[PDB]
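Take a look at the structure below.
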Amino acid sequence: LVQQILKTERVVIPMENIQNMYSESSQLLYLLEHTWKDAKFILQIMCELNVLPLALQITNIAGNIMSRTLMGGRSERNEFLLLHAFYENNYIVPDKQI
Amino acid sequence: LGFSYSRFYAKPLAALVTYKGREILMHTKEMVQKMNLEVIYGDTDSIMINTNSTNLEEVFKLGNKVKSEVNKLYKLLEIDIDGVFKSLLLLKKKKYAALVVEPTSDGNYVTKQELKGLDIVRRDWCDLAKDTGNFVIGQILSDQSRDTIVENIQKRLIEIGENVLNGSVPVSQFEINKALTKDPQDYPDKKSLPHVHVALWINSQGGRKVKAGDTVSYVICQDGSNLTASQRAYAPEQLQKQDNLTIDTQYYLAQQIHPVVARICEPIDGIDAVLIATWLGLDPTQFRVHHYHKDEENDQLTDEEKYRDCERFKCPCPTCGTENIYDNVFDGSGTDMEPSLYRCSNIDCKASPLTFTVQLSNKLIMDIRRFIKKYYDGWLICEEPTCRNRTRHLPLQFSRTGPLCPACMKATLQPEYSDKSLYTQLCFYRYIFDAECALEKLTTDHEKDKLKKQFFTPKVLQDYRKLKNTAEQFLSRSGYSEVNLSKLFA
Amino acid sequence: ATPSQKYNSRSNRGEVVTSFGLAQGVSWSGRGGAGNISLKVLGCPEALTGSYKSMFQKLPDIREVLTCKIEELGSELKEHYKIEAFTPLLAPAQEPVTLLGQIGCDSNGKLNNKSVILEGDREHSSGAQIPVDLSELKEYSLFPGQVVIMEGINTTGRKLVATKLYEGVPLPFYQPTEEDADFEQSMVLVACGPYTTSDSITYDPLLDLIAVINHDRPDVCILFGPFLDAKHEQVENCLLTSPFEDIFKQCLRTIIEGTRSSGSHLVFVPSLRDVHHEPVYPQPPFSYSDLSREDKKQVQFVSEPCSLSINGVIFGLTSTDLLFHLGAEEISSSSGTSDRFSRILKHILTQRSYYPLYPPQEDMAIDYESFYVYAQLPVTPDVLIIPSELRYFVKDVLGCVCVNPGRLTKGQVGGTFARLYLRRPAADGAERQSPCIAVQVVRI
Amino acid sequence: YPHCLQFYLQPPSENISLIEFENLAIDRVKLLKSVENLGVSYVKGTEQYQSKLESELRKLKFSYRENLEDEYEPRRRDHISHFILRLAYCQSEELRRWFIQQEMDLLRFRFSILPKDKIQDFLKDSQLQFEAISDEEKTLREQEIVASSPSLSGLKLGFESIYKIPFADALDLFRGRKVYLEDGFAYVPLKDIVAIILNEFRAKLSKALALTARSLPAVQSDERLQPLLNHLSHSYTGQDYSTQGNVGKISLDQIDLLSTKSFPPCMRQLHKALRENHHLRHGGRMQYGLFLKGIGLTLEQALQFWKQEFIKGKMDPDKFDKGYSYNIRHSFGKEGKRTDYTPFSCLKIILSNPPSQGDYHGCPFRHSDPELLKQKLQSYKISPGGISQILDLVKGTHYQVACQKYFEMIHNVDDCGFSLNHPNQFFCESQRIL
Ligand code: SF4
Ligand SMILES: [Zn+2]
Ligand SMILES: [Zn+2]
């Protein structure tokens, strides 16, 4: 994702190497720096795609909960839009099946 | 609407919508063809157009004309211009590499390389194979004409094969590295794995022992003990310091460079795997043996070509021991039409094989048994030329076409011995003894009656009918040569 | 001149090699055809009667058959063990989870503990495959194609560290009716081929078996194939001067005419090593039209495998060498003091099939569309007959008496056959009371 | 010719073999294509049309001897072939229109064959109930019938049968006051009767095809029938003849004469390009090499021809050996088939590999511009009336019919006696007349 969207390489630390990094201060500091850079990379990738404005607009048109459209699923948003439409036009909507 | 677990599920509405979509796609393809233009791909919302034109302005005008006609036909549906390619190669459904074109101001453009579905999983590929693959893909993605690209690729392959046969390739271009996941002794497949064999030799011979996650280098050579190529694996250090052994150029020419070359050069018309094999050396016939039968199922046949791959009937003469080959009813061409069953292939033998009608009718039977068991062995092989994963277990994870390969996660397994091959072999066994249909094939009645009276007495006709029935018994109900129109129409 | 010398010059004739049940002598004499005899084939659609349906399969059909197998077995185990819910194979979960799948190896070789792979069902995990680690498992017994429910730890979603293996549950026994308990004592002889030595065509052991059948006059006689061995040296090279069908008809006529005075019912079970028959499992019954009206009541042709009730007592008949095929590709945690035969018999009885191994042995043709219908166990058989090239035995496993007398002729020397005494005791008691009273494996 | 006049309903429930299935499909496709060709080249009222159509029917075994009630062979052939081709032609609307149009011409021809006796029995037995009138009623109302009749000249109410039908079923006739009505019954002669039968047949066939198109995805899964639904007109002809092998002996120096006299326009254009520019593109090379292999050239002769033509282009002979010998030897040799071994057919030339600038392959009547087409044909010494007829047929997408007329005109025959579907067959038939 960071190679495509951000066009920046990201080193990967295998889980096996981690315990060895605890034997010296510089390696643990590098591990902490790796975590910091990872968090910054997620923040940058989220900002690049405009995830928050897209979610806000989509939930404004569809009329559902922001957390549900952040989770994912087109069907939930379309279902909420159709439920709003049917409720406005004096209709009986289907119940939930399980 | 089309989701089974939705709240507003409606199967009839979804079916109607899909039917209208198929109708619109068919109408669009028909109208483009009626425009006298060829469509190269269509996927459920997309139509790819090969304009056969170099002027970008003319391409844009033609696309806009298509848009105008489509939007005139309908009211709300509107096809759109999305992008143009400068080069392209369709390998199969939903798989291509290309040069996306970005038009600049007034005529010029910018080309960017795009690839999808052209990923290679195995890291077990040598340096020479990767070099040849990158060279051929770089030539293919270039802007030159098809003839120039093909000629350059042919010259490169000829030079590579000549160098490999002569030995100009450095030994470092022969090392093959593979990483282990289990201990060398815990490989059930063991014998067919070269890296497992060499790692086991290293562990049981000297010092440093290989463990899970380690990488081992091996090279294929010629011991002279006529074992399988996988079992013939040695170490590059071992090969360099040993004198009795030499490089096996056949393995590197056939199983190393040819796969990576043919995985890209197969789609091009006029080029096939056998041509590439001939370019690299004296391979062809062994490669057609190595070739696939169902591969050509993308294009009625004549009797000489439907039975081309079928195995001829082989039977030893019970009194002289000489093998006899049967391929059709008669023998030779012209006036000398003696029955193939009249005299055995040995000149000195005076026994008529037809007199041994029983033995033949016995032998045939087991010949049918063998080819049946093969079809029921269930051997599946991966369709990707670089993977070639052979297994008998049918995975429950299916793709849109067939079973999905478990080693290379994006590939479909195909039967190694198809049902159609067995049906054709049974038909060939029926046909090699069918005098009834072999006499009507004669254009004139004179030769037909002459051969009928000279050799084909009612006794010989009854013998040939019995030999036909030997295979007709297997073809009668079994094999679904039957077509039930009751299930076909109702 | 030479052939059939060693068998004819044998000295172990009449020696009893195995006994089970109650001690009995050598005078095993029955009533022959006297009394009521109830021979009926039961189960699914009746053991297949026609020739066949196809010689051409479709891969989606096989996929559907395997998915259905996994789904029904998993549902039955879930209903038994009261499992709350299954977990997808690919979904990570820190807490221990239960998974439903089928065992399989990751290569083309022999299964071992380092190469186990669990393949999930289509309903839950969409046919996903994960490696299985058995380092923390105490007791287990695994073979390819075994529908199993595991309880383990899968924290990364790419490997399962198994901790518990649920034991399978067999089918309920056949419930006797009031009429079934009114029958009297009966005797059944069982023999399996080949009926001739590896170098002869005279079929002397067949004549010896006919003489024994005439002498002992049993109530029922079951004869397994092959009657014309496909692996015989004179057969595989096509030296015979007569068609295979004619020789098979001659042998069948000799068998039927020989035991006509005894009045004992004859049951012929085909095998995949018969040249004149179709080599596809399951096999249709033998075809024979030159049958008189008197012999139609004494000669019966059944399929393979067959579920056949004799006097209300269910027999499971199979000619394939299931024990040798399954026993070679099994892994267990115990090897010091454990009975391999009992373990594989438990696998067979708890897997609810006549050929549970998948994929089968390399030389084994199976039509899965017909396998799914004509080759399932309806209930747990009262007596299981599984002749095999291994050593003869008779074992009581899970209330079922499994008898393997071995081939009637092993190589150049003679073999053994078996005889069973059948009678149904009083219904009330400690539930399971074995109808099979005594079994005796005797050399021929 | 027998009682094969049947409305195609009640699909068969018999079972058959694969070979019979494919032979029936191919035979029916060939018959329908022949019907179209006859209708385009001729008219529906000449002796040539009927004679050729009945010859095609007899050759394809669709009207022949009888048997014991059940297994009348031509009836079974016709029924099964029609219901097989319904599946193949039910997919697309254009295919549906083609199938409906061609199937009605056969029905009209069959109805025209029958004498005025059996048609009454066929009408009575066909659907449920149909009737005619006797001589007494025909004579009693003769004047009213002739007065109500259309512009049919004279008062001659001849021996042609007159049928009484319910007025509603004759709607298309009685709404314009062209028939006689009495107690709700319309009296109609044979012409309007057959018009009504054709209308009902068209309606029922269109409805049946539309219904069949819905249940098509249930059968697309069969791999045996895949070359049926999608590949009945894709690149393989209905029944092709010219393949590899055969017998022939043609000299190398005689090619120039056959280029003007025998070769079809496409092959001759390719020959002109090869002889002039001394080089051809991949499509032209493959097309012309396969054509030259088809006419009877051997490996040595073809290699010598191509080398001599390419050396004149000032290249290295070793470069030709390393660059073009391989392709020719592969084309003449073993497997690697279905694209480099069988000479191209007319359908493959027309529907595949359209040409571009620098490419001279393809069909001139299909790909080349009409103005360039006339400019080309004027160089071949073609009569202007023939040019006009060829251009008229080119408009109606009858390219192969235009080439048939081309052959007939250039070789000075009224009818070539066949239907061309292959350039090699064109050459062979030109050699036959010599
Ligand atoms: S109809 Fe056929 S032979 Fe005639 S010009 Fe066209 S492609 Fe050539
Ligand atoms: Zn001989
Ligand atoms: Zn693969």
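The residue numbers of chain D are those assigned by Swiss-Prot, with the residues present covering 22-455 sequentially.
Per the header: electron microscopy, 3.4 Å.
Each residue, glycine too, has its Cβ placed from N, Cα and C.
All protein chains considered, the CB of D:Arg97 (mutagenesis position) has 17 other CB atoms within 10 Å. Under mutagenesis, Swiss-Prot gives D:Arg97 to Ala with this note: Decreases primase affinity for POLA1 by 10-fold.
Experimental mutagenesis at this site is recorded by Swiss-Prot as D:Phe104 to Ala, annotated: Decreases primase affinity for POLA1 by 40-fold. Counted within 10 Å of its Cβ, the other Cβ atoms near D:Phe104 (mutagenesis position) come to 21, all protein chains included.
Less than 8 angstroms from the CB of D:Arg107 (mutagenesis position) sit D:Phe120, D:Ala229, D:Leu230, D:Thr233, each of them six or more residues away in the same chain. D:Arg107 to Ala appears in Swiss-Prot as a mutagenesis experiment; the accompanying note says: Decreases primase affinity for POLA1 by 30-fold.
As a published mutagenesis entry, D:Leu108 to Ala appears in Swiss-Prot alongside the note: Decreases primase affinity for POLA1 by 40-fold. Long-range Cβ contacts of D:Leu108 (mutagenesis position) within its own chain (separation 6+, distance under 8 Å): D:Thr233, D:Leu237, D:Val240, D:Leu246, D:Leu249, D:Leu250.
D:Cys367 ([4Fe-4S] cluster binding site) falls within a helix when secondary structure is assigned with DSSP. Swiss-Prot lists D:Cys287, D:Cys367, D:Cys384, D:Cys424 with the feature [4Fe-4S] cluster binding site.
The sparsest Cβ neighbourhood within 10 Å, among the listed binding-site residues (D:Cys287, D:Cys384), is found at D:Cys384. In the three-state DSSP classification, D:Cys384 ([4Fe-4S] cluster binding site) falls within coil.
Of D:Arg97, D:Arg107, D:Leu108, D:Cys287, D:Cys384, D:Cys424, listed as recorded positions, none is near chain A by the criterion of a Cβ under 8 Å from one of its Cβ atoms.
In sequence order, D:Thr258, D:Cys384, D:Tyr420, D:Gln421, D:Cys424, D:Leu441, D:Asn442, D:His443, D:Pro444 make up the list of same-chain residues 6 or more apart from D:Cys367 ([4Fe-4S] cluster binding site) whose Cβ falls under 8 Å from its Cβ. Cβ contacts within 10 Å of D:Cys424 ([4Fe-4S] cluster binding site), excluding its own Cβ and spanning all protein chains shown: 24. The record gives D:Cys287, D:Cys367, D:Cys384, D:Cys424 for [4Fe-4S] cluster. Within 8 Å of the mean position of their Cβ atoms, the other Cβ atoms in that chain belong to D:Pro285, D:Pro286, D:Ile370, D:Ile371, D:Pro385, D:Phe386, D:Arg387, D:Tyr420, D:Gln421, D:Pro444. Those recorded positions from D:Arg97, D:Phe104, D:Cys287, D:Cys384, D:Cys424 lying by chain B, with Cβ under 8 Å from one of its Cβ atoms, are D:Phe104.
The secondary structure of D:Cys424 ([4Fe-4S] cluster binding site), as reduced to three states from DSSP, is helical.
Candidate recorded positions: D:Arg97, D:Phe104, D:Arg107, D:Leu108, D:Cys287, D:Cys367. Those with a Cβ under 6 Å from ligand 1, in sequence order, are D:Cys287, D:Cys367. The distance from the Cα of D:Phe104 (mutagenesis position) to the Cα of D:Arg97 (mutagenesis position) comes to 11 Å. Separation of the C-alpha atoms of D:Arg97 (mutagenesis position) and D:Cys287 ([4Fe-4S] cluster binding site): 42 Å, rounded to the nearest whole number. Under DSSP, D:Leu108 (mutagenesis position) is assigned to a helix (H, G or I) in the three-state scheme.
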